Amino acid sequence: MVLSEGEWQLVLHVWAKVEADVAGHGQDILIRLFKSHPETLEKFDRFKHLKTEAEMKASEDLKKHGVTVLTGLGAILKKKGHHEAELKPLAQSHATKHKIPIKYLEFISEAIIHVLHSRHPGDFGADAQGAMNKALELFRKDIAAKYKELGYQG
Ligand SMILES: Cc1cccc(/C=N/c2ccccc2/N=C/c2cccc(C)c2O)c1O
Ligand SMILES: [Mn+3]
């Protein structure tokens with residue numbers, strides 16, 4: 001998997017917009033994820049009992065997690081592929097501590113793309129979506145590699 005410098009800039013350009021409202025993007029992304037694939041919500045003992053979008057939007061725990069996710073992802077994306085240092089801890093943690101299967105990472109990747117398109121339709125077009133798709137695919141591929149190394153078949 002490889003992105004052109006132009007494509008990385010498309011990824012970083014939209015991320016700058018994400019950073020203007022990290023909490024809001026995080027809430028939208030997690031709500032999209034939980035509504036699309038309800039089983040993923042079971043992984044959060046602090047707010048797995050949330051049902052309605054209203055409850056999800058009012059949840060401090062959900063909001064905080066969205067910030068954690070986007071803050072971490074932003075750090076990785078800015079590395080433009082050379083994210084080994086930032087990725088190792090995330091991968092190890094997800095495999096052993098949280099036990100998050102690769103399919104769940106695919107689900108949240110879909111949610112991220114959808115929310116970025118919904119909130120930034122004027123600039124997050126086919127080119128940017130394709131670039132972000134490649135970036136997240138690289139992200140997942142590298143996490144999967146670390147998973148395998150640890151023997152985790154998530
Ligand atoms: C994609 C991504 C980028 C940067 C950081 C994270 C952090 N994830 C977690 C951090 C602390 C505890 C749990 C985490 N992930 C939980 C999880 C639960 C259900 C589904 C998915 C898919 C998850 O990654 C992250 O999930
Ligand atoms: Mn996670």
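Easy rule for this one: first residue shown is 1, then count along the chain.
Backbone N, Cα and C define each Cβ position, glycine as well.
Residues or ranges marked as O2 binding site by Swiss-Prot: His65. The Cβ neighbour count for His65 (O2 binding site), using a 10 Å radius over every protein chain in view, is 17.
According to Swiss-Prot, the feature nitrite binding site maps to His65.
In the three-state DSSP reading, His94 (heme b binding site) counts as helix. When other Cβ atoms within 10 Å of the Cβ of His94 (heme b binding site) are tallied across all protein chains shown, the result is 20. The feature heme b binding site is assigned by Swiss-Prot to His94, with experimental evidence given as support.
The natural variant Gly122 to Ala is recorded by Swiss-Prot, whose note states: In metmyoglobin. Sequence-distant contacts of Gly122 (variant position), defined by Cβ-Cβ distance under 8 angstroms and a gap of at least six in the same chain, do not exist.
Here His65 (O2 binding site) is positioned 14 angstrom away from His94 (heme b binding site), judged by their C-alpha atoms.
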